There are 2 protein chains.
Amino acid sequence: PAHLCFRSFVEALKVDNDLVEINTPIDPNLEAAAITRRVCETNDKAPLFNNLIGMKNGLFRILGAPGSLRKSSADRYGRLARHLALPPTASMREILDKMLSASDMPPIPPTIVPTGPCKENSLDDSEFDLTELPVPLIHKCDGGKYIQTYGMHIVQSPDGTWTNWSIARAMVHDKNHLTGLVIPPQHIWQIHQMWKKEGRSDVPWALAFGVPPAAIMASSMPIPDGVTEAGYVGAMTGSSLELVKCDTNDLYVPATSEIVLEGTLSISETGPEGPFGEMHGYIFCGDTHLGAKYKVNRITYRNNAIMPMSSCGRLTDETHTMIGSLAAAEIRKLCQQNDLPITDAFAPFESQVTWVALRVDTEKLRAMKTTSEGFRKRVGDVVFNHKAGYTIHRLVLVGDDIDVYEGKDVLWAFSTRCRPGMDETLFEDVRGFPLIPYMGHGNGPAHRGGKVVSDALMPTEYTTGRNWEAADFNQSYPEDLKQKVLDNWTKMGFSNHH
Amino acid sequence: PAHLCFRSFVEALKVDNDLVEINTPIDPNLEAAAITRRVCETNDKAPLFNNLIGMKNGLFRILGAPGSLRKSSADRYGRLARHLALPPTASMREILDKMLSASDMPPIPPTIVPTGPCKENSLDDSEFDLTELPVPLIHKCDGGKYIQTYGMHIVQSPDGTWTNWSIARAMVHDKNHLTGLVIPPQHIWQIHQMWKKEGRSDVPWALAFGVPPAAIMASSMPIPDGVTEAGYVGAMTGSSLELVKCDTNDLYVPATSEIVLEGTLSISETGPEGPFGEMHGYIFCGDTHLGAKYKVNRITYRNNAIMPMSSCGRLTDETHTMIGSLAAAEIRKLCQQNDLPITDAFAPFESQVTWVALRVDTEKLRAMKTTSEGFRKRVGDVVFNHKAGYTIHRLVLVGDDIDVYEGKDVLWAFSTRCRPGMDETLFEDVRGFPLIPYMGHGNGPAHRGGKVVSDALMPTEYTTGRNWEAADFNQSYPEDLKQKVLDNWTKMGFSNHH
Ligand SMILES: Cc1cc2c3c(c1C)C(C)(C)C[C@@H](O)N3c1c(nc(O)[nH]c1=O)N2C[C@H](O)[C@H](O)[C@H](O)COP(=O)(O)O
Ligand SMILES: Cc1cc2c3c(c1C)C(C)(C)C[C@@H](O)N3c1c(nc(O)[nH]c1=O)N2C[C@H](O)[C@H](O)[C@H](O)COP(=O)(O)O
Ligand SMILES: [K+]
Ligand SMILES: [K+]
Ligand SMILES: [K+]
Ligand SMILES: [K+]
Ligand SMILES: [Mn+2]
Ligand SMILES: [Mn+2]
């Protein structure tokens with residue numbers, strides 16, 4: 001099935017009429033990423049580049065925009081639904097519920113199998129050169145060829161008890177090394193730290209590209225510390241994932257992985273990394289810093305391997321649909337587990353996924369007999385002191401009438417119900433997300449503060465209940481009149497799903 | 001011409017295929033406003049209700065949505081352009097420049113003429129009853145029938161030197177009185193205060209509905225204190241406006257006015273006013289307060305008179321397209337007159353026109369050799385201490401790459417370049433706009449504070465110049481590649497003005 005095998009996922013997009021196969025030569029230097037960028041900016045069909053200039057020995061085709069949006073509102077999130085065995089018309093609420101469902105289920109550990117398609121071909125250290133592969137230059141100011149935008153890094157705690165799967169960027173350094181971001185509080189960083197403190201050896205590592213779509217979704221989600229993503233994906237899908245051992249280490253990769261790199265993440269060495277055109281929409285040309293360094297010892301890959309690629313930047317791509325939404329999902333749960341009356345959470349695209357709107361059950365709120373200042377502080381302490389709140393700099397609290405999955409409605413509530421200053425609490429002593437330009441390239445500390453809880457609950461939502469109705473068609477007119485108007489609409493001369 | 005005669009304006013909308021004539025009976029109790037509301041929420045054609053239940057003796061037809069948006073992007077602002085003799089494809093920049101053009105021209109005073117269409121019919125105090133006219137109930141919780149949503153109040157200073165034209169709401173109180181909002185710092189209020197201090201007499205008053213479209217635009221704009229709107233409109237249009245004297249007082253009304261009320265605004269009496277479904281999208285049911293009281297002594301009107309109506313509330317109507325944009329225009333000029341390097345200003349619809357984005361000439365800014373904290377304070381002091389800043393609670397400063405007329409781009413810059421708290425200055429000792437729910441129905445003083453300058457200039461925009469490029473199709477790819485991609489787009493299989 002498509003959720004369990006990337007090759008099947010590509011076939012699913014084709015059958016959905018959601019994929020454009022480009023069989024003429026396309027340059028991995030900027031052209032593939034430019035086409036992908038335009039797809040993302042216009043919600044077009046995913047591009048599959050079958051004829052990439054410089055592809056050799058089967059490495060590699062590219063699929064762009066794997067988790068981006070479709071044009072129609074009815075199946076807007078269909079490419080995400082296809083990661084998860086959900087109907088293509090699934091709502092965001094349904095997708096995030098699916099992604100949270102495993103959080104109160106027993107893990108289903110993976111099953112080891114002796115081989116799989118990822119072993120169809122191999123290149124040893126004397127046979128590959130990463131500078132000879134058709135690795136894309138994604139943005140013209142990028143500081144490297146970013147091979148790794150949609151693969152899963154696999155690292156394991158020294159004691160073997162936790163195996164983490166996560167997305168973090170990496171670019172080619174030389175024939176057999178990458179550099180990339182490994183930053184706190186991310187799990188790749190947490191595990192790296194464990195190995196560094198042990199001080200014995202570099203971290204055994206693999207990077208698998210074109211993994212089971214359900215696994216790349218979990219890779220992008222801040223599920224709890226110490227939780228092995230493979231078991232969470234197993235529980236979510238109701239099926240044990242099939243993994244095969246790496247040839248040169250004892251880590252396990254999805255059997256149907258398109259391309260696998262095997263090697264080490266150094267506990268001592270660094271190398272130049274970045275800049276990269278990032279999720280918030282910018283590239284700071286020449287802004288290169290030392291990053292984590294990976295050595296590649298072996299490549300294995302499927303016949304006619306396909307590399308997924310995120311051509312990320314301005315709206316809308318994987319960095320918005322997956323980073324933002326999956327963090328919002330985890331934050332929703334975290335708030336509920338802390339006894340806060342939050343029903344729903346979403347990161348508005350309009351905020352460049354730097355905000356999360358939290359829908360409040362105001363019946364529950366009223367029973368708490370609290371105030372804005374107290375509630376704001378409590379919510380911000382829970383979220384901004386936790387890893388799930390890392391990427392989010394503004395929380396907007398809204399009452400039950402707002403659909404947080406609708407950015408227009410979030411912006412309306414924020415703009416009209418939250419008095420600047422008075423209805424907000426600033427948080428300066430929390431971890432900040434340095435990738436946001438106003439953090440890393442701003443006026444203050446790159447790694448601390450810059451966060452805010454903005455309360456768009458109105459005063460009576462804490463006491464006696466909402467005391468307005470909207471000045472809109474829906475609420476300011478009785479049902480019988482509304483229906484008459486709709487029934488006579490085209491008749492009168494005015495204009496009128498899938 | 002359409003800009004100088006409301007009847008001609010209606011004819012222009014017809015010819016533009018921007019008007020739906022409804023000749024079957026429509027109820028002024030909610031139905032007309034519900035149809036209008038749906039038009040505004042969907043950017044449909046303006047409705048002209050030719051058969052209003054309860055219309056008698058020629059009073060009256062209704063035109064809804066006179067200044068609302070069209071569906072197509074190419075002529076989005078066409079209904080505003082038709083107020084001003086501009087091409088229907090005019091940009092917002094062009095419309096606001098037209099509205100500011102008279103600010104450095106000599107006034108063209110109006111011309112008195114002996115009669116006009118507004119004198120075709122008359123009703124004396126023994127012949128009309130305002131509770132018998134088909135005055136609309138616009139929202140179901142409104143505290144009155146709001147006769148006055150798109151007419152022009154006309155009041156004159158005691159000394160005769162300043163005649164003000166402005167829009168302020170009013171509803172029917174009884175057979176020969178209205179109540180309405182007359183609040184500081186508005187000119188109707190400033191003039192009222194002059195009469196109250198003189199203490200001799202009630203204020204001579206007229207309310208003209210269906211006035212020259214260019215005059216209703218100025219009526220909605222905060223042009224300076226002491227400036228007679230008629231002379232400003234004269235200069236803007238290059239033509240002296242033709243006015244006729246009222247029958248029962250010595251004020252002058254546009255000759256082609258559809259309906260004119262003549263009477264007095266009391267210096268001593270008040271009456272119940274509101275609630276009303278307001279520009280920010282709400283109605284607070286039962287929230288009635290004492291408002292200003294007007295006595296009507298005489299009605300004059302055109303044959304087959306048409307009453308314009310704003311069915312205001314959630315996006316998008318006259319309260320957004322005219323209040324927000326015309327305040328932004330005046331703020332742009334005010335900033336320039338105070339030697340601030342502002343090129344453009346607009347009130348984003350997404351902010352419910354509570355924000356104004358100010359585009360900065362950053363070459364000029366760099367020459368000032370200043371800082372964020374200093375610049376923010378200076379801009380906020382200029383704007384928030386002036387009447388033109390009354391309705392605006394957040395100013396967003398953006399550099400030259402942002403098109404402030406594009407809300408998506410304003411939201412991007414705000415979300416990514418302004419660090420909450422650190423990059424903002426709050427203003428608590430300025431006049432606030434009580435109509436905003438978080439003001440009048442909020443946690444703090446209804447009439448003071450709640451304002452903020454949010455600086456979305458990046459640090460190097462003050463020093464050496466922008467130091468990024470966008471991670472977008474436009475900026476992250478060379479021109480020749482971009483053009484190749486566009487040229488091969490439909491060929492490859494992807495999707496493609498008026
Ligand atoms: C979907 C997606 C997620 C991420 C990234 C990308 C995509 C497409 C890049 C295009 C590669 C851009 C890059 O900036 N990137 C990225 C990243 N997290 C990082 O620490 N470093 C990164 O370079 N995340 C987010 C992480 O995947 C999530 O924060 C996840 O929660 C981490 O897993 P874990 O540590 O919780 O196990
Ligand atoms: C276009 C438009 C403008 C306004 C209004 C409406 C429309 C459609 C209502 C639908 C009637 C809603 C109402 O809230 N309303 C309104 C109002 N100003 C008020 O003091 N009171 C009001 O009740 N303005 C704004 C004013 O027209 C401008 O602020 C103008 O600048 C005033 O003129 P002046 O005092 O500068 O001469
Ligand atoms: K993860
Ligand atoms: K609030
Ligand atoms: K005015
Ligand atoms: K800033
Ligand atoms: Mn993890
Ligand atoms: Mn005025």
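The chain as shown is numbered from 1 upward.
According to its header, the structure was obtained by X-ray crystallography, 1.4 Å.
Each residue, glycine too, has its Cβ placed from N, Cα and C.
What Swiss-Prot records for B:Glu278 is active site, proton donor. Residue environment of B:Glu278 (mutagenesis position) contains 20 other Cβ atoms, counted within 10 Å of its Cβ in all protein chains.
The feature Mn(2+) binding site is assigned by Swiss-Prot to B:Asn164, B:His187, B:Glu229, with experimental evidence given as support. Listed in sequence order, the residues of the same chain lying 6 or more apart from B:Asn164 (Mn(2+) binding site) and placing their CB within less than 8 Å of its CB are B:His153, B:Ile154, B:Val155, B:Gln156, B:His187, B:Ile188, B:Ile191, B:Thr228, B:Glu229.
According to its DSSP assignment, B:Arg169 (mutagenesis position) is coil. Just so you know, the Cβ of B:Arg169 (mutagenesis position) picks up 23 other Cβ atoms within 10 Å once every protein chain is counted. Sequence annotations record features per position, and here Swiss-Prot assigns prenylated FMN binding site to B:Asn164, B:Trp165, B:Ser166, B:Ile167, B:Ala168, B:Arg169, B:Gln186, B:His187, B:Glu229, B:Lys387.
What Swiss-Prot notes for the published mutagenesis of B:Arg169 to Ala (Swiss-Prot position 173) is this: Abolishes catalytic activity.
Quoting Swiss-Prot on the mutagenesis of B:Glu273 to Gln (Swiss-Prot position 277): Abolishes catalytic activity. A 10 Å cutoff on Cβ-Cβ distances gives B:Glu273 (mutagenesis position) a total of 23 other Cβ atoms nearby, all chains included.
Swiss-Prot documents B:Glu278 to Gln (Swiss-Prot position 282) as a published mutagenesis change and attaches the note Abolishes catalytic activity. According to DSSP, B:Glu278 (mutagenesis position) is assigned to coil rather than to any helix or strand.
For the 2-residue gap in the deposited structure, the Cα of B:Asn496 and the Cα of B:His497 are 10 Å apart, rounded to a whole number.
In the three-state DSSP assignment, the secondary structure recorded for B:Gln186 (prenylated FMN binding site) is coil.
In sequence order, the recorded positions from B:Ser166, B:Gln186, B:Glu273, B:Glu278 that place a Cβ under 8 angstroms from a chain A Cβ are B:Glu278.
There are 19 other CB atoms within 10 A of the CB of B:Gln186 (prenylated FMN binding site), with all protein chains counted. Considering only the mutagenesis positions B:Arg169, B:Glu273, B:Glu278, B:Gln186 (prenylated FMN binding site) has B:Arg169 as its nearest partner by CA-CA distance. Proximity to ligand 2 at the level of Cβ atoms, with a cut-off under 6 angstroms, picks out B:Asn164, B:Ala168, B:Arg169, B:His187 from the recorded positions B:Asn164, B:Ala168, B:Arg169, B:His187, B:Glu273. Across the structure, B:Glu278 (mutagenesis position) and B:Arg169 (mutagenesis position) are spaced 10 Å apart at their Cα atoms. DSSP assigns B:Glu229 (Mn(2+) binding site) to a helix in the three-state reduction.
Cα to Cα, B:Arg169 (mutagenesis position) and B:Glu273 (mutagenesis position) are separated by 10 Å. In the shown protein chains, 23 other C-beta atoms lie within 10 A of the C-beta of B:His187 (Mn(2+) binding site). Distance between Cα atoms for B:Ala168 (prenylated FMN binding site) and B:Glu273 (mutagenesis position): 12 Å, as a whole number.
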